[PDB]
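Just below is one structure, and these are the notes that go with it.
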Amino acid sequence: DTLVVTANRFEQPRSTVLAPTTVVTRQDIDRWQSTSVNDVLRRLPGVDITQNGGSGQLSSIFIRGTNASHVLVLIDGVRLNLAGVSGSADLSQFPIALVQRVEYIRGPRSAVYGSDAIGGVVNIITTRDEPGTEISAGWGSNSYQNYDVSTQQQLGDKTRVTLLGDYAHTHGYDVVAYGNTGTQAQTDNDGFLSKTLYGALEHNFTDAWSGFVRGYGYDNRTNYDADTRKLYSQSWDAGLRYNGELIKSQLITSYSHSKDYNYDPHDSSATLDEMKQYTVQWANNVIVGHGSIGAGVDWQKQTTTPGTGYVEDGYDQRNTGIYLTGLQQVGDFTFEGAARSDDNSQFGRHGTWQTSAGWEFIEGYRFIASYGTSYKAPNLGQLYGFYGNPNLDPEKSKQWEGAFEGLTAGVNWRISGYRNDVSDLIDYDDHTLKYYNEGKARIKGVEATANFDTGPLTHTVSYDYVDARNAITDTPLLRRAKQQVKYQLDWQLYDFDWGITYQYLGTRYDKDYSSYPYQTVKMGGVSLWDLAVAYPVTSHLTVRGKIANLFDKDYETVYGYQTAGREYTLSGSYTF
Ligand SMILES: CCCCCCCCOCCOCCOCCOCCO
Ligand SMILES: CCCCCCCCOCCOCCOCCOCCO
Ligand SMILES: CCCCCCCCOCCOCCOCCOCCO
Ligand SMILES: CCCCCCCCOCCOCCOCCOCCO
Ligand SMILES: CCCCCCCCOCCOCCOCCOCCO
Ligand SMILES: CCCCCCCCOCCOCCOCCOCCO
Ligand SMILES: [Ca+2]
Ligand SMILES: [Ca+2]
Ligand SMILES: [Ca+2]
Ligand SMILES: [Ca+2]
């Protein structure tokens, strides 16, 4: 699709969004045959994701060079629950079987959404309009197994129902470990089992007035090393929507409750984390000329259990923000903007804002200037942990960005450079065994994308340069590749749909924890290749297969944790 929602909360056509943005749909994923959300995001511009091995293992998403907690991940609009305890997003446990759509807008959006939107935003949408029931599942190269039953149907005039179950499981391959593990080893394939359940009830009172109720949860258990971690999550949403010709409005609610254990192996000696986050937001938008204007109020409650986050007492964190959005188109120029004020139960008030203007100085070509401001809340652990500091302020970012975007000779392209200066970075002082706000980073980047067709061939290429450094010491930051290259090539032929995807993961610096003291290591970086194919046996059956890492490239995204290697997958789906 070409109209997202994530930018200002309500539908608008992407072309109207001045910030770089990307959309992935459910048809994409099925094609891509992704078995995990990281797989999907790893493909898109500006994304650098690392992982302690295969599937289920902790992972980190760095967008355009920012720390891993500097990305806001929303599910169906709402701040990712899993991110709550740690103050940092990791989709590693989120069920891909719930993903219907994803919308990703890079750059700051705190001025719309609050804390965490620094690098950009990620909005995983779990909703579809696609009636019928579908059965599917697959088999693969490490006992990977999956099966899943889905269906959406009508329940009479104006009400529709959605139901879904899915179970995927693939014991692993040992992810060695290094640094961690200590004395012995872990000669054991570290599996992950995920079982999901999802149900939605959508209701139109009228042609404009709508309503819904969803409920979903998953029970995961993905063993790691140097320990089996068992995770339960459930979330609940319900809202009303009015969508008129001129006036749009939404009122939304949600509650998610998570329980994240790790044993064992076999009680006593295990840290359970438990969070309950409560959200209510109200937002309006109206069409005004060739533009819109908008505002909403947005409230949050997160309360944690004692022991959670390795923090002494339970905590009850509250936040309320209020913001204003605008888009106007005039003549050849475009203006878009937002401003927010947030009142946090801990640090108080902090406001934020962004503007961008574009000039289409010649048909099909557009020059865009953006300046935007964002923030990142301190987390429990910096606040109330053994080394805590309850008076921390938020970490603060300023970004400037220029772009040229245009359609020339059958090819759509864009090229941006941004600068991101982060400040008040929450860092630990050995001197006082406390955290304080003090660090700086400067990030210097370049994104270039392009898609275009040449015969039955479709190309979708992207390139990123990230110079992310500690601004005081002038040194590169770790865990981040300076350069990635991503290319997808799609084409059909006889009745076979093909896709080859190529990635080059640049060279990164990390640390070697196997042993103290902990030395920095330079990882060379590689090229990876996956190949995929599907074929409609009938009109109802489609069979696919995939070779991932088609050559057998050995590499790590995190020093010491072994990655998959070449895996095979054979899969199918049956719609009726
Ligand atoms: C009705 C409020 C519209 C602006 C809300 C966000 C504005 C935040 O800073 C924007 C101002 O700085 C540049 C002003 O010129 C264009 C503002 O953006 C036009 C919004 O469509
Ligand atoms: C919706 C429009 C919001 C406009 C945001 C941009 C304007 C921000 O003003 C200046 C930013 O820094 C604010 C402090 O102003 C100067 C502080 O000087 C006094 C120091 O004690
Ligand atoms: C309708 C809600 C309006 C939200 C706009 C405020 C967003 C944050 O303010 C703009 C950026 O921050 C500038 C404010 O910082 C200066 C604070 O000045 C406070 C002096 O009381
Ligand atoms: C940084 C981006 C620079 C953009 C320069 C584009 C300027 C003009 O580009 C296209 C102009 O059209 C001429 C190219 O071929 C014309 C095709 O039109 C067919 C009949 O005239
Ligand atoms: C308008 C898009 C800028 C195009 C990037 C390639 C051309 C660069 O020209 C000079 C190179 O600048 C060196 C810095 O490179 C990274 C800087 O990125 C953004 C920091 O301002
Ligand atoms: C990129 C400079 C040329 C002007 C834009 C060309 C359109 C780019 O589309 C292709 C992008 O795919 C890889 C681009 O690599 C070229 C630029 O990398 C330069 C970094 O300074
Ligand atoms: Ca192991
Ligand atoms: Ca193990
Ligand atoms: Ca035009
Ligand atoms: Ca120091």
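Since chain A takes its numbers from Swiss-Prot, the residues it shows come out as 26-251, 261-300, 305-614.
If you're wondering, the header gives X-ray crystallography, 3.3 Å.
Note that Cβ sites are derived from N, Cα and C of the backbone, with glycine treated the same way.
Quick look at what Swiss-Prot annotates:
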MUTAGEN   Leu28 to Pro  Inactivates uptake
MUTAGEN   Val30 to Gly or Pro  Inactivates uptake
DOMAIN    38-152  domain 'TBDR plug'
BINDING   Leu83, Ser85, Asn92, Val110, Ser111, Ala251, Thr309, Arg517, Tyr551  cyanocob(III)alamin binding site
BINDING   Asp199, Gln211, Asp213, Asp215, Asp250  Ca(2+) 1 binding site
BINDING   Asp213, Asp215, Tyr249, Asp250, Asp261  Ca(2+) 2 binding site
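The 10 Å shell around the Cβ of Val30 (mutagenesis position) contains 17 further Cβ atoms across the protein chains shown. Cα of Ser111 (cyanocob(III)alamin binding site) to Cα of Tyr249 (Ca(2+) 2 binding site): a span of 18 Å. Flanking an unmodelled run of 4 residues, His300 and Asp305 have Cα atoms spaced 8 Å apart. Classification of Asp215 (Ca(2+) 1 binding site) by DSSP places it in coil, neither helical nor stranded. When the recorded positions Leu28, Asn92, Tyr249, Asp261, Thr309, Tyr551 are screened for a Cα within 10 A of the Cα of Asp199 (Ca(2+) 1 binding site), the ones that qualify are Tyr249. The binding-site residues listed here are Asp213, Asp250; among them, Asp250 has the most other Cβ atoms within 10 Å of its own Cβ. For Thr309 (cyanocob(III)alamin binding site), the Cβ neighbour count at a 10 Å cut-off comes to 13, with all displayed protein chains included. Using a 10 Å Cα-Cα cut-off from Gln211 (Ca(2+) 1 binding site), the recorded positions that qualify among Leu28, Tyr249, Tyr551 are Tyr249. Between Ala251 and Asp261, the deposited structure omits 9 residues, and the straight-line distance between their CA atoms comes to 7 Å. Counting every protein chain shown, 16 other Cβ atoms lie within 10 Å of the Cβ of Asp199 (Ca(2+) 1 binding site). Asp250 (Ca(2+) 1 binding site) sits 6 Å from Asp261 (Ca(2+) 2 binding site), taking the Cα positions as reference. Across the binding-site residues listed here (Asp215, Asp261), the residue whose Cβ sits among the most other Cβ atoms within 10 Å is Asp215.
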